[PDB]
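Colleague: Got a structure for you, written out below as structure tokens; questions coming shortly.
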Amino acid sequence: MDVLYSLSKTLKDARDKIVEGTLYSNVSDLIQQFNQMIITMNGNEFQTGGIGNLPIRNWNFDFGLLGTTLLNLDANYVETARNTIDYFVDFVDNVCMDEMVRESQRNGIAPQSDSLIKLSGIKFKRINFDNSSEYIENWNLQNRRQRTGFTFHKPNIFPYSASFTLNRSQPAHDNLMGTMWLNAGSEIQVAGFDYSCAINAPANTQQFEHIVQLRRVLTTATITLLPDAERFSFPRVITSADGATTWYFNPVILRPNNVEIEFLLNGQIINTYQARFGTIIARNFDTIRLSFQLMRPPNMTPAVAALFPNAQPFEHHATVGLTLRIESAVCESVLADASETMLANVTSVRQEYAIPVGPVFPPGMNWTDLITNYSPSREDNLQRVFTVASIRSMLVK
Amino acid sequence: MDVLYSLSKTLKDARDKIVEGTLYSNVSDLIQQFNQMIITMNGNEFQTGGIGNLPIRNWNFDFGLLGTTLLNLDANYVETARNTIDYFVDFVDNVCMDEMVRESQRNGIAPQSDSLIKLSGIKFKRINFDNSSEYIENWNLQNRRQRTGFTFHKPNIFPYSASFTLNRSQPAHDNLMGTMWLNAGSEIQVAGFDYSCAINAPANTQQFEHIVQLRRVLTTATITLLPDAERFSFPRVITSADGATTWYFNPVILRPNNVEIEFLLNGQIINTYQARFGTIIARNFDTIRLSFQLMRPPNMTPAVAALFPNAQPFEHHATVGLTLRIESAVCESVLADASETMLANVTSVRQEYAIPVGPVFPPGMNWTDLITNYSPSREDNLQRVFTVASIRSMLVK
Amino acid sequence: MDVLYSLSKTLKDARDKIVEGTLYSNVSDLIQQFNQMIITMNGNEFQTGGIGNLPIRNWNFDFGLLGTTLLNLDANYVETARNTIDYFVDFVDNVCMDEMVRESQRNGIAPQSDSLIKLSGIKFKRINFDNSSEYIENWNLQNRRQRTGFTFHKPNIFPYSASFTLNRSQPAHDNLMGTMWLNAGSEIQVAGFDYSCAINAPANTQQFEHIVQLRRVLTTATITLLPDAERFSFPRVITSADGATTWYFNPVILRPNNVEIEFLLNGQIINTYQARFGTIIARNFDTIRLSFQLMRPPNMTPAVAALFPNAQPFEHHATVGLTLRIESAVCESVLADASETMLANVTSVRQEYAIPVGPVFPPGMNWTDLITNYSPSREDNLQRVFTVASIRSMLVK
Amino acid sequence: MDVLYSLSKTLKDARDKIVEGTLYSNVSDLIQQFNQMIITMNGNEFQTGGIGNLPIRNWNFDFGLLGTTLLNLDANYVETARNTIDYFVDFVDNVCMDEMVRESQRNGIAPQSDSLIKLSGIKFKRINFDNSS
Amino acid sequence: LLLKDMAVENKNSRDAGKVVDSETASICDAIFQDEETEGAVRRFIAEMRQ
Ligand SMILES: [Zn+2]
């Protein structure tokens, strides 16, 4: 595999450092590496494709090495080179794609394609070099067993979940108490509502709580926590839990009281914040617990008092909420986020070539389904497949 | 042009790899490249500025080479070097800026300034080197007429558009049906409203649709799709279509029914998603079509039933909506996005030097105006100008 | 200090370019640099830790070097090398962490730890090399007293602030006029409300204004400006200014009239935009001023007219708002943003090792507190500490 | 059959007793046995599968002996060895599985697969060893 | 360079052990006999064949 990597950085640092006008010596160390390749290759033949709509093209090698005309390259030098590169580019593309579609439950962490299986062969190792591309960097460190780690902006850790839980309800749905939320991507919005405005509640306070369990631990997370859940601050007509009817939600928002956010790891509180809105750091956690309360206002102007009567009908529904967004974080496992194109690359190549659903990944590489049941097999396959996508993007975007 | 590039990576990899200490051997390959430059330059004379409030400055060259002698580097070596670099820095800055202001209809792609036009000369080509900077990388591939491509976080593809369309209206605006939306940057929010809650509609369902045509194709897009349009979930007083009066919008939100998102390319459906909220991939499209419905709730608790009478006045306006955000995508054309400073750099240099409006770009480099009428000339000029901004940011931020 | 840097890029470019197979002549220039180090070190003793829950591990040096022969690398070569690297890694980690906790009122910009103070020594300078990591790049340019600069996506310039100002109020809070806002991170949302809908106001227009003073100047900012403040578009029960009671806010939204955004620098208007929504550029500013008005609709349909009576009670509260988001910008001072992990790294190391609160940073490295009173000492310490975090992340994530 | 057995204890006592570090003479008696194998093999082509969803895989043999030298086994020695073992492992697996599914009435105790039938051949017996399992 | 052109007999040991050059040779025969050299030494010297 690592083999593969090189092939590219070779070409990139090539299609880049090899231009009409640079002094030879700026590529002396490079040129070499290159040739070395051609050699090892020539002779051996390859097969790519042979699945879904993916074409089966046959590649063969027969190339002459590279000259060295002294003192900065002459145009002619380039063109005779570029012609050779273009065959490798169009090659790798086909190589990546071919191994970017196969999946395997048993050993879905190793090479699948006839193309790559042949590369892991020993007679090729002679190429590997400059492993600085963040992904390969972590691919190695994992083969030896050590502390990996990636960087993500607005990580996609929460499978889509939009629902509610009625802690107090009745057929008419005219005096409910519970929570409703939206967990998606890197964001959580949760609202706690009490139609009675805690009129009969101890200390006139209703407690709420929202717990979210991550499928993977996030470390070094920079998080924005804000009071209120705008998403649940407007009038709604919602389906009942049993789907038999619809209820009316007419919120009026109050500040969440006694806000406490806990970032836990294996049941232990690692970070805890009491009513701290703005930017907070959660250094290592697999669970987020948001606790907040609705406290009936002890003093009310007439306009406010009018919204909260001592007896039903309760027409204005007291609501308190929180919004939490993970701006950035590090994860030991690959994940989709708001900046990297890996998931999109893998998903796109599979869609374009009409690749049949396999035994590992959910239909369409669906993110929610994937992260919901993020098994070891799916993760190993995802990492292999993401690393290949990153190798491909060095040359083909 | 490519020439220009080098000049910088030369300086960067210079002001970076050259310091009090290190071994010669780590820069041997570098030092050379450098000198090579000085030579080609010396003797030549330049001129930058002259437009608007931009100062005119002349530059000459007559500099000594570099001691290729020493083993290690002594402080003294650096200082005698840094002094020479600083003249080039302050130079390039003035060079960039001077070519970052001029526009041109006929040939808005090639160089403009007396400064650069002279560089494209053959006698200077003896300086190109290490073109791994994403932008130049793509500048070349476009000259050779091949498949380019850039990477963007929250791209800026949608010109600002905030409006509505009343499909059913009357003077009193007391029983409207239509859609309202906000397309801006990488986001779309659209709501469909029916004051009558589909009371007289076939199957008690009102169909809605929102189509957005991109000015450029986006590929490998990672997109967040969520139900509801929070922006259109609150009470509003809006101006009538003819501007003669104002209407009242008092929404109550229901879940969008039969949601279907289609990402089309030249009229063909490339990706289609039915009621799938969360993260979805759109691999290649120039158009987005969002179709959704409002279905009158077949079963209603009293509180809900009360909002939707059989006869006017209709006081609670049934509304369904969708929110779509393009987190990342690739485009073959340069665009502004939420992370890159290119647009801001170009716009800022022009504003600071009071550069007069030209024949190509809209006043103030206005993004909405630019993307709305993204002509080939504007794109070629934008790419030239963005590539220069990126060359400049390697040294001056 | 710069010393430190090298130590890493040494190891990275090492644990990266040294793999079973690669051709020697790709590392010739590298190998050297490496050895050079071992030498300078051997014969030196260090000590890290001693504070809070940070272990006190001791280190010594005495190592053999590396062959220079071999066309290609044999597995055996690596392993005998990796064994030596791992001691340096586990070293640096402890070195970073030890200097990443101490703060000094006086010279919070200079080295602290017994470990590093010893490195700034002259006899170690013989190790410097390849300073291209954005942070060190800027560390130097500053030490020389020159123009710095960084890059941030969704910078964190606004300390959390969520409040209101009642310009017209009375005990019953039934006819208020004022503004409410949320400044946090890179975003500002502000709403102006007038319960009377400007019924007795000159020209039936109520003027609003919101001013935000940045603690540091931002340059080359790409900004999204949109009409409406969704956060303040829903019903709320709010505490009175004196905390003695609660008032009711029942907004109905109208388009903000005569919107004018000014980006000022030292009291001077640098950029001004009149009613321009979408993407705008603010090239250099330390203050943002948003002015907008509520204009009573001159023509109203019955439904609208009904919301705005000539006499109290005023039950629907006319509200106009704006939303402004700084997507990206450059700052001469380090700041937290939505992508970089620096703040989180520093905060996390301190939390994990139970580092006691010091004399410079607020408890918990609280961002709001830090940016609110961003003194020169806090900035120098923050930069030192952020630069170290970035050096560490090259090897340990 | 017994043949088969060896193939493994060979590999186990191999992937086990052969590691970065060990002194020479702890593999002398072993090393030998190993090589002896490679020889007998090289040249003969094999075939596994062909039934149900069992992939028809082709196997070939052409591996160099060993550097019966170095004192305290250098890392490099191992890796060049492990690479050869892994082909045999992935082999045997396929060999076992292929004969672990065929049934025969008349004479059901004997070997079935084209893979194994070929092993019971005399020219291979030169391998059997350590039947303590 | 080539080695056959430097071949030499490792006087001691089974397996017609041949070694690199003269010095290589000397040393072996030399140590072989310094009785205070771990049993592993003779062994290695021994069996190690070209
Ligand atoms: Zn963002």
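Residue numbering: from 1, along the chain as shown.
So this one's electron microscopy, 3.8 Å, going by the header.
Quick reminder: no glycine exception, Cβ is built from N, Cα and C everywhere.
Quick paste from Swiss-Prot:
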- B:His153: Zn(2+) binding site (BINDING)
- B:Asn266, B:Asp286: Ca(2+) binding site (BINDING)
- B:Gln32 to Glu: Complete loss of in vitro DLP transcription activity, no effect on particle assembly (MUTAGEN)
- B:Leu65 to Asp: Loss of in vitro DLP transcriptase activity, no effect on particle assembly; when associated with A-70 or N-70. Loss of in vitro DLP assembly and transcriptase activity, and almost complete loss of interaction with VP2; when associated with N-71 (MUTAGEN)
- B:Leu70 to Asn: Loss of in vitro DLP assembly and transcriptase activity, and almost complete loss of interaction with VP2; when associated with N-71. Loss of in vitro DLP transcriptase activity, no effect on particle assembly; when associated with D-65 (MUTAGEN)
- B:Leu70 to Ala: Loss of in vitro DLP transcriptase activity, no effect on particle assembly; when associated with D-65 (MUTAGEN)
- B:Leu71 to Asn: Loss of in vitro DLP assembly and transcriptase activity, and almost complete loss of interaction with VP2; when associated with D-65 or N-70 (MUTAGEN)
- B:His153 to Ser: Impaired homotrimer formation at pH above 7.0. No effect on transcription activity or on VP2-VP6 interaction (MUTAGEN)
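In terms of burial and nearby residues, how do these features look in this structure?
Modeller: For B:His153 (mutagenesis position), the same-chain residues lying six or more positions away in sequence with a CB closer than 8 A to its CB are B:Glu327, B:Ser328, B:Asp337, B:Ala338, B:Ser339.
Counting Cβ atoms from all protein chains shown, B:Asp286 (Ca(2+) binding site) has 16 others lying within 10 Å of its own Cβ.
Around the Cβ of B:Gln32 (mutagenesis position), a 10 Å sphere holds 16 further Cβ atoms from the protein chains shown.
Every protein chain considered, the tally of other Cβ atoms within 10 Å of the Cβ of B:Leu65 (mutagenesis position) stands at 11.
Of all the Cβ atoms in the protein chains shown, 11 others lie within 10 Å of the Cβ of B:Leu70 (mutagenesis position).
DSSP assigns B:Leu70 (mutagenesis position) to coil in the three-state reduction, outside any helix or strand.
Over all protein chains present, the Cβ of B:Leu71 (mutagenesis position) has 8 other Cβ atoms lying within 10 Å.
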Colleague: When you rank B:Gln32, B:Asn266, B:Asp286 by Cα distance to B:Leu70 (mutagenesis position), which of the recorded positions ends up on top as the closest?
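Modeller: When the Cα distances are compared, B:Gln32 comes out closest.
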Colleague: For the C-alpha pair, I'd like the distance in angstrom between B:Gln32 (mutagenesis position) and B:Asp286 (Ca(2+) binding site), rounded off.
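Modeller: B:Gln32 (mutagenesis position) to B:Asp286 (Ca(2+) binding site), Cα-Cα distance: 48 Å.
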Colleague: Which of these recorded positions, B:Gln32, B:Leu65, B:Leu70, B:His153, B:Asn266, B:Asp286, are close to chain C by Cβ (under 8 Å)?
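Modeller: The recorded positions close to chain C are B:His153.
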Colleague: Sequence gap of 6 or more, Cβ distance under 8 Å: name the residues on the same chain that satisfy this around B:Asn266 (Ca(2+) binding site), in order along the sequence.
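Modeller: Residues satisfying the criterion: B:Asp286.
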Colleague: Could you measure between B:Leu65 (mutagenesis position) and B:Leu71 (mutagenesis position) for me? Cα positions, answer in whole angstrom.
Modeller: 17
